[PDB]
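Enquirer: Right, I'll just put the structure down here and ask away after.
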Amino acid sequence: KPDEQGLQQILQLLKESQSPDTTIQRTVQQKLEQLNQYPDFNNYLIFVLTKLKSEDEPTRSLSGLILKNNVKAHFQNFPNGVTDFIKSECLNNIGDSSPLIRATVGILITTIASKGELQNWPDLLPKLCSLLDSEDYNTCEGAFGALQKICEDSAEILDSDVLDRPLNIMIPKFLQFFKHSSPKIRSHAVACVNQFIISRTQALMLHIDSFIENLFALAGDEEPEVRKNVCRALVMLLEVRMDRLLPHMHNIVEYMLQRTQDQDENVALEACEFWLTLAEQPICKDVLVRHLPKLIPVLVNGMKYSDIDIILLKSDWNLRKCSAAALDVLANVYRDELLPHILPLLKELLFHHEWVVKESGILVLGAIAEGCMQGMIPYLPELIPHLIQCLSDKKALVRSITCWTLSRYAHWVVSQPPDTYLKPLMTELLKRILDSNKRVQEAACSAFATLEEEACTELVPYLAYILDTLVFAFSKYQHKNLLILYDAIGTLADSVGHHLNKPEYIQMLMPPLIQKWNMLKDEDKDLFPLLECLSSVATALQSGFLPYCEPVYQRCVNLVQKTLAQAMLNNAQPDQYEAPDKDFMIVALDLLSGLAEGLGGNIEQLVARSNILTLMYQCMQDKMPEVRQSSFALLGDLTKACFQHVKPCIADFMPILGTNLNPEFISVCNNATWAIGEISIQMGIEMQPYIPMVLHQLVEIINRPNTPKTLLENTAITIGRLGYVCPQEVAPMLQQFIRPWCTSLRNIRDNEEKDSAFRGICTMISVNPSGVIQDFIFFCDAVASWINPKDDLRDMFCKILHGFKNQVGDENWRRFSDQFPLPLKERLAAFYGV
Amino acid sequence: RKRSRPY
């Protein structure tokens, strides 16, 4: 209806929008974004597209596409008459003779359904399914092309009851068109039907057999698009209806082997996704047996690079990537049983003079490692030094994936004595950490970190060279590589422990780290691995970290507080206040815990002048249990380091621990139970009020069956410590816990924790011996677990044992000790005077 | 951890 004048100036505007020079283009678009705010404009756009057939097809289409963008944004304020007019024009004129016009109309229909929503245009689905039978191929083709994108956008919408589920006609209506003469039609049909498989929508599950039959009929179509979509369909079926597909499986996999070799990359990629998805299934192991000899070479050949990847480098998902993942899974499934089909390719690939072939070989060697390790062992004496040598190859990609492969054989490398394989590997690998190509830097540093997790103490002779190359890496690593260098340094620190605590190493390492720390910002993204790095470094250096702990402490306090403020704003009103990643706060808390434990009372000048106790109190009831775990650990370490700052808040903390003393959160409950013990020892007799609110819970916990060893040990130790500082309150309870207490602590080292716990059990025996007299054999067993007790604790054991011997009498003690095992009897006898 | 394996 809108027509005549103004249309000349709109045609002028379109001509201007098609300007050759950018200057007019990027000065005309302002006029367009001023005109969108007048909804009548859209009538002229759809009119130019649909009806002004005297103007050229590009201009008409461009009008349509401008109208597309006007729907992509601020479609909210479109008038109902305008929307109905565009709906009507597009949906009537779907099969225009020009394919460009046809596709413009298709994307208009798509966008008008994608923005907005389907139930605001509900006649669309029936109306264009009725056009689907049309005798004009173009109208049928365009209707299907729109349908496909509607399905791709809105699968879980049509599955839901929000539109009375029109799928129930669409699915069979589609299924009829698998038969159709045109390959494009068949492609659209199966592409529509594919979207609903994983949703396992009922409308398709109830025709699964018709669907599978039409797939088998299409299997022989030498059109690539059809085979692509059929591969996607068969991939999805492996996940959902494995049961219905199983009887046919051998034919399927023969087809899919011929399809993975197919001369098109996309077809091949889907056919390989097939193998990846199948190898995950539990039935697989017996399925592929008669095809593995034909499958494995196809995957190996796929693991070569394409020439296109060669030229690009010197994608996120490739045929190579998928083939290698499939081979890794097949390795983990068949273990050693895979080797006879793959080793003969290896001993050819690995020595080839075409470097890409050699590369595919090293990659295959790495990919099978996890599953095939045991059967690979007798060849590693040849392979590992060859891989070392390949770290010298002129082509960088070889060096990179060789680093990774060696990393995946680290466990065997460290089992052999250091001079054989480990020292050569480490020398060459440190050398290539300083390689000139960033790919090699990344791969070498990652492989080296992976190695350092397993070399452990064996690294200490090399620390000088290690730290030299590492601290030098700070100057060359620009972006991504620097983060992995933090990972490597943290792994080195965790791997060697206190053997790093020497001032020359500190002088090498701390200046660049503290530089990066000071110049990194609260809102930055690099400092997460650096926090983990410094947690490792400080936990290893302990007291040697003292000159550097100021900025990290204040920064971490800031992180915890900022996280808590963001979380508050989020819990009050989410729309403007997105929640923070509490991982930052968790690593900050763990790092402060390590600082306290490693530096001791030297942390007082930082605990005093900071709100760390307020923030910690703010953490201990956070609904994420890892936060609570970290916070209780930090509570205990502050208790140990400088309790004078903590003593005023004990009345606030102790009830919270009384609430969270709960073993269904094992990891949390451990640290909480332990903090109670450290706190009781620092408080002393002042603990009398807080004993009953925790004692019943501890007694329940230690008697819990099938409970992990660490929690049980810490529970017993804390019970003993509370009994040490408050014996009257705990003493009536020994009847109920002495048996598992000794069953646990008989296994633990003679550290100060055990000393505190046994001082506690002795102090409690001095108030109530009966609760031990009930079970005294287990106390004898536990005391026998002591190798080197303190002299006064040894006197206390003597006084208990003799006092109970004189209570029971000589002949009764004889019978009571007759069935001790010999080490028990004899240690107890010699060490305490029988 | 998510160390840069090649697949």
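What you see of chain A is 14-327, 379-898, where the numbers are those given in Swiss-Prot.
This deposition comes from X-ray crystallography, 3.8 Å.
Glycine too: its Cβ is placed from the backbone N, Cα and C atoms.
Among the features that Swiss-Prot reports, domain 'Importin N-terminal' is placed at A:41-109. Here the residue is the original one, while Swiss-Prot reports the published mutagenesis A:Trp468 to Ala with the comment Abolishes interaction with the ADAR nuclear localization signal. Abolishes ADAR nuclear import. Mutagenesis annotation in Swiss-Prot: A:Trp738 to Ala, described as Abolishes interaction with the ADAR nuclear localization signal. Abolishes ADAR nuclear import; the structure shown retains the original residue.
Where in this structure would I find these features, and how exposed are they?
Expert: Here the Cβ of A:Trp468 (mutagenesis position) has 24 other Cβ atoms within 10 Å, regardless of which shown protein chain they belong to.
In the structure as shown, the Cβ atom of A:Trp738 (mutagenesis position) sits within 10 Å of 24 other Cβ atoms.
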Enquirer: According to DSSP, folded down to helix, strand and coil, what is A:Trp468 (mutagenesis position)?
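Expert: It is helical.
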Enquirer: Distance between A:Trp468 (mutagenesis position) and A:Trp738 (mutagenesis position) at the Cα atoms, whole Å?
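Expert: Rounded to the nearest whole number, the Cα-Cα distance is 41 Å.
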Enquirer: So, three-state DSSP: helix, strand or coil for A:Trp738 (mutagenesis position)?
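Expert: The residue in question, A:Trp738 (mutagenesis position), is helix (DSSP, three-state).
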